[PDB]
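Here's the structure we're looking at; comments come further down.
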Amino acid sequence: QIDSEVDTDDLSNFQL
Amino acid sequence: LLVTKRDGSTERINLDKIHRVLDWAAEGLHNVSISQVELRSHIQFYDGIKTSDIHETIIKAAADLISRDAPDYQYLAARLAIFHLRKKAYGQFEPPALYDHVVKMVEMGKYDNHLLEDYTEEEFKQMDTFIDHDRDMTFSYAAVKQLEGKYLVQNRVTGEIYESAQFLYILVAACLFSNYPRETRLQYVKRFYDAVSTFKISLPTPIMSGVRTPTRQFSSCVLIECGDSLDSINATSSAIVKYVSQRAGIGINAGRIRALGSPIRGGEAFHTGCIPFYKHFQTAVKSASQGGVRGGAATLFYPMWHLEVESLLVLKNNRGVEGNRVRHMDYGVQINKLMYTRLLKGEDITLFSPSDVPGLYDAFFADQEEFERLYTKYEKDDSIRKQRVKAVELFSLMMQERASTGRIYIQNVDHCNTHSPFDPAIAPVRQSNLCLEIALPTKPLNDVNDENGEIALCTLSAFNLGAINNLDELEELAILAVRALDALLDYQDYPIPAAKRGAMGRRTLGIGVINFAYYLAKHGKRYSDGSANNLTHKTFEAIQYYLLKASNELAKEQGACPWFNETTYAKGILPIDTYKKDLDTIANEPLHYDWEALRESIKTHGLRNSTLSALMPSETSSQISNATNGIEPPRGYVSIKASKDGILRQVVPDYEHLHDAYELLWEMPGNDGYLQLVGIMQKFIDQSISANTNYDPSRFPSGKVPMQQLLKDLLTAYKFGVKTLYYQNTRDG
Ligand SMILES: Cc1cn([C@H]2C[C@H](O)[C@@H](COP(=O)(O)OP(=O)(O)OP(=O)(O)O)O2)c(=O)[nH]c1=O
Ligand SMILES: Nc1nc2c(ncn2[C@@H]2O[C@H](COP(=O)(O)OP(=O)(O)O)[C@@H](O)[C@H]2O)c(=O)[nH]1
């Protein structure tokens, strides 16, 4: 089971 | 108690003889009770019971006691099994002389006749002195079941087994090094035989059952790229039918096929979509399957920006109209840095049909600068048909589908070309295989026999990390592994011109590892806390170093592969020069081997093989050597498998002393540790790795895996240079 809740403000800092 | 024999003749029961065999089998094992086994099997005996049935009964008896608390039953059962198989093939425990055996088998049409032409009777006598039949006593019950089930030469109708393990091993070696100069031929044969008979090197299921027999079909992996044309669509389809009839896993790139609604011939026709063709590939794949489901597998790749991506992403969804579902094929979504950046910034992703954006598709694999240039250009160009979607939506749609089916794979195309053995300008890597670990260049066909096309093939094998004392043992092992598999490329048959082209041109190999988990266990390291990073770095440097040494030595002897000039290796570039720099922050182990000496030698004498390493899953090979599968952590201490004879149990290697050392799959708190180890491994691997991602519902609030977590792990993998991602396991609890 998955909870489809994405926080784009939290992911934005990530450095690829 | 009367006993019936093979000719159907009656003798009196001899309980002391039985006990002797049990005693024999038990020699050296700990915690196994012979009485316990006798009690359980004697109660099922009856007047006039055939002798074979007595053997089966005691075997099973032993087998049913396998457990974590008494793992040596695995061997008690095994030895009993071996004993029974010996008598079943040779009519006694002691195997016949190699020469006599081979002569008999050749006459029966069970072994290739070249064996007798290629070696003299004196040479077979010499080979017999290498064999150690007592090595049969080192297998585990599970392993003997596999051997008897799909490796040993036998009559499938009558149920007769004609050989034993040690003849298999010696003859495989014999065949693979048959074209070697007489001065070194038998030296190599003995060394290879020791390697494989003492479980240091693992060979794929096809080689293990075929080499020595009359067949020549040993290909298990074929990568096919399909162009945007009815001729190419037909070619691809024809190619798949030929290959799935022979048991090869197929990797299909169908990303160029134009989108639904697109114009055909001008404005006289309007495309039907890819779905229809995808369904045609699926039937080709399943064309040689019992009923139409069993065996013949394939993974189909496509870009994330394709115009039909939303319909492609839900093809295996188990809820939908039959005309929009292609459920019996796995899919691999292809992503690159730009796509991830749109996600992080919360921007949109633009979807295009490959036919409408000149240069974009190629740029996607071979030049990220050019891809960004073209991509932004075409976004603003109003004449191009496009569609905009929210990056968060597309990523979640994709991840939701990957979560629910477990089979929606990812492929980071940029990583596959910026850190690889090939020059992207000449021979880019545009897809993977069935299990997402192979990554070889491909060219579309215009006809089945088109000689200008290229179908990738890969020969595999693996090193058993639990069977080596120190890492310098890998020098000998790499020599044997590379030489034997290179010989195989000239031995086997090629049904399609284009596949021969790639194999003879680039001579690509894929050697990987099994028993990683055990290896980490005995060195007191785990997967999840970062404690194995440096050991993994040290270990994978050795493997890649010695493999390149072996291949390089072979090129000196026999010439580099024809198309060696299309590799990055040809330009003096090495795995250690192009890896993802983020890796430096999670591992500090130094290089221990002379890479610069090797750099020069590669440049000068080249490589026999364009690619040497690739980390693949393994179930069946690992079973034969009682080893943890590939690089994955065990799911538990004991493995249970179903069989016609009964329940097959296998206890992880050295459970007795390492039970607390192991780190079981569901014990890890997350994927970070494991993802870092895959990253470290990818520094040195030519191809790719079959990485898994694992999630346990009961570790999350309300038993639901957050999309946040799924996206976070995706990004982490990208950050440490992971090229592909295979299965996603969700727990059933
Ligand atoms: C002729 C035709 C082609 N196709 C599709 C499938 C193929 O991917 C694609 C092209 O195959 P073809 O049409 O044979 O290729 P072509 O070189 O003739 O193409 P073009 O029309 O640009 O000149 O079009 C249909 O879907 N329906 C049709 O009736
Ligand atoms: N053994 C085997 N390999 C296959 C088959 N179909 C495809 N393959 C290829 O074999 C690889 C699996 O690893 P391998 O070591 O061969 O597995 P194992 O020997 O069966 O445990 C995949 O990457 C495929 O490309 C098949 O039916 N059997």
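Numbering, chain B: per Swiss-Prot, residues 5-737 in sequence.
Structure method, as recorded: X-ray crystallography, 3.2 Å.
In case you wondered, yes, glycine gets a Cβ from its N, Cα and C as well.
According to Swiss-Prot, the protein has these features:
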ACT_SITE  B:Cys439  active site, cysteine radical intermediate
BINDING   B:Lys9, B:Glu15, B:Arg16, B:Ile17, B:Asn18, B:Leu19, B:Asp20, B:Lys21, B:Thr55, B:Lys91  ATP binding site
BINDING   B:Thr209, B:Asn437, B:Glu441, B:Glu623, B:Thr624, B:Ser625  GDP binding site
DOMAIN    B:5-95  domain 'ATP-cone'
MUTAGEN   B:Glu441 to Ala or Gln  Loss of activity
MUTAGEN   B:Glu441 to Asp  Decrease in activity
MUTAGEN   B:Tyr730 to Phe  Loss of activity
MUTAGEN   B:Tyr731 to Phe  Loss of activity
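All protein chains considered, the CB of B:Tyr731 (mutagenesis position) has 19 other CB atoms within 10 Å. In terms of Cα distance, the recorded positions that sit within 10 Å of B:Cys439 (active site, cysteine radical intermediate) are B:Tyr730, B:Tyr731, chosen from B:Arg16, B:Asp20, B:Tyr730, B:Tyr731.
In this view, B:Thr209 (GDP binding site) is surrounded by 18 other Cβ atoms within 10 Å of its Cβ, with every protein chain counted. The number of other Cβ atoms within 10 Å of the Cβ belonging to B:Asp20 (ATP binding site), over all protein chains shown, comes to 7. With all protein chains in the displayed structure included, the most crowded Cβ environment within 10 Å among the binding-site residues B:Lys9, B:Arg16 is that of B:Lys9. Using a 10 Å radius centred on the Cβ of B:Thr55 (ATP binding site) and all shown protein chains, the other Cβ atoms total 14. Sorted by the number of other CB atoms within 10 A, the binding-site residues B:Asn437, B:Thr624 start with B:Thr624, the lowest. Secondary structure from DSSP puts B:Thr624 (GDP binding site) in a helix. Under 6 Å, Cβ to nearest atom of ligand 2: this is the test, and of the recorded positions B:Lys9, B:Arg16, B:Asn18, B:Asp20, B:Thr55, B:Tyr730 it is passed by none.
In this structure the alpha carbons, written CA, of B:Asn437 (GDP binding site) and B:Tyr730 (mutagenesis position) are 11 Å apart.
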